[PDB]
Amino acid sequence: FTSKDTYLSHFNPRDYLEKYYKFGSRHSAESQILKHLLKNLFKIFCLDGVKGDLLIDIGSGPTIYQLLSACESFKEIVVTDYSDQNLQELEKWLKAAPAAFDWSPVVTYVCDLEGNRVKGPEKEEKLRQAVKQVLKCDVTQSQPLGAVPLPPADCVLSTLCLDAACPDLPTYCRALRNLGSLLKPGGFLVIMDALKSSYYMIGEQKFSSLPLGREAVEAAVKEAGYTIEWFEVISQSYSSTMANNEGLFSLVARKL
Ligand SMILES: Nc1ncnc2c1ncn2[C@@H]1O[C@H](CSCC[C@H](N)C(=O)O)[C@@H](O)[C@H]1O
Ligand SMILES: CN1Cc2cccc3c2N(CC3)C1=N
């Protein structure tokens, strides 16, 4: 199973962004999936009452898509990833470097969902202002953020990280439990991940994925000290050239 070190040495941020996050007019398997992610995080952060002071984004990677709706609902967003190269691609965009991956097609989409109330530039600035901290992360450590002092967060968020980072269920259950120590009692856990997947490709590079189904995930969540507000499962898959998932699940949980 892909080790931590192989995320430091082989995970290619720009490569990954190109492969998965170039909102393309040709209706790819990747595009449709992004569209669906975007719609859930909208429903969760805008339509529903999931809001608060502090959100912690677990396993951010180089990507900002999952923070776009959340920035409407939280004052303070911290972003975390295990890999230094990854945090460096984020910061590019945070700094609005002209070398930063181009997100406007995604920003366009979200602004639409929220009924065009704002424009790309004013959506972007909101996120920029919202992100206070960019930190090293390890979901396997009982203190994932290590030393860094943080108040208890209202919400922990994780998109397609926990599958990537957890070799087994024991460890997967440990990770959730670790995230929970950053969360208030009654705090929000929002996870979105692949169902029944063993690998995913960034270019030529193959990264492991923990193949778990609907049941195992829900079980792991209860064990870690959470109750599930809601749990969703969609058929849509990635291109066969890229991963072997059967679908995706989204959930909102609450800590005890
Ligand atoms: N032990 C660990 N702790 C924290 N993050 C880890 C980790 N092992 C891997 N990761 C991170 O998990 C991410 C999986 S890729 C998903 C990135 C982003 N959330 C998205 O939706 O596309 C990578 O950025 C990798 O650095
Ligand atoms: C964006 N993808 C696509 C994907 C598909 C399947 C499995 C996994 C992924 N992961 C992590 C695990 C990603 N980061």
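The numbering of chain A matches Swiss-Prot: 5-260, in order.
Backbone N, Cα and C atoms are what each Cβ position is placed from, and that goes for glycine too.
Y20 (mutagenesis position) falls within a helical segment according to DSSP. According to Swiss-Prot, the mutagenesis experiment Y20 to F carries the annotation: Decreases N-methyltransferase activity.
All protein chains included, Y20 (mutagenesis position) registers 22 other Cβ atoms within 10 Å of its own Cβ. Swiss-Prot lists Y20 to A among its mutagenesis entries, and the accompanying note reads: Loss of N-methyltransferase activity.
What Swiss-Prot records for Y20, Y25, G63, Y69, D85, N90, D142, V143, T163 is S-adenosyl-L-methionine binding site, and it gives experimental evidence as the kind of evidence. In the three-state DSSP scheme, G63 (S-adenosyl-L-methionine binding site) falls into the coil class.
Looking at Swiss-Prot, the entry for mutagenesis of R132 to K says: Loss of N-methyltransferase activity like its citrullinated counterpart. Secondary structure from DSSP puts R132 (mutagenesis position) in a helix.
Secondary structure at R181 (mutagenesis position), taken from DSSP and collapsed to helix, strand or coil, is helix. Under the heading of mutagenesis, Swiss-Prot lists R181 to K and annotates it as follows: Has no effect on N-methyltransferase activity.
A C-beta separation below 8 Å, combined with a sequence spacing of at least six in one chain, links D197 (mutagenesis position) to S162, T163, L164, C165, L166, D167, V221, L252, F253. Secondary structure at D197 (mutagenesis position), as computed by DSSP, is strand. The mutagenesis experiment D197 to A is recorded by Swiss-Prot, whose note states: Loss of N-methyltransferase activity.
Taken from Swiss-Prot, the feature nicotinamide binding site covers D197, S213. Counting every protein chain shown, the number of other Cβ atoms lying within 10 Å of the Cβ of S213 (nicotinamide binding site) is 23. Secondary structure at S213 (nicotinamide binding site), as computed by DSSP, is coil.
Its Cβ placed at the centre, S201 (mutagenesis position) has 23 other Cβ atoms within 10 Å. A mutagenesis experiment is reported in Swiss-Prot for this position, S201 to A, and the note states: Has no effect on N-methyltransferase activity.
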Pairwise Cα distance for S201 (mutagenesis position)/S213 (nicotinamide binding site) [Å, integer]: 6
Candidate recorded positions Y20, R132, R181, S213, pick with smallest Cα gap to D142 (S-adenosyl-L-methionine binding site): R181
Filtered recorded positions, from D142, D197, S201, whose Cβ is under 6 Å from an atom of ligand 2: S201
Spatially closest candidate among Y20, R132, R181, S213, the listed recorded positions, to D85 (S-adenosyl-L-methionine binding site) (Cα to Cα): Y20
Around the Cβ of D85 (S-adenosyl-L-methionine binding site), the count of other Cβ atoms that are within 10 Å: 27
Recorded positions whose CB lies under 6 angstroms from ligand 1, from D85, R132, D197: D85
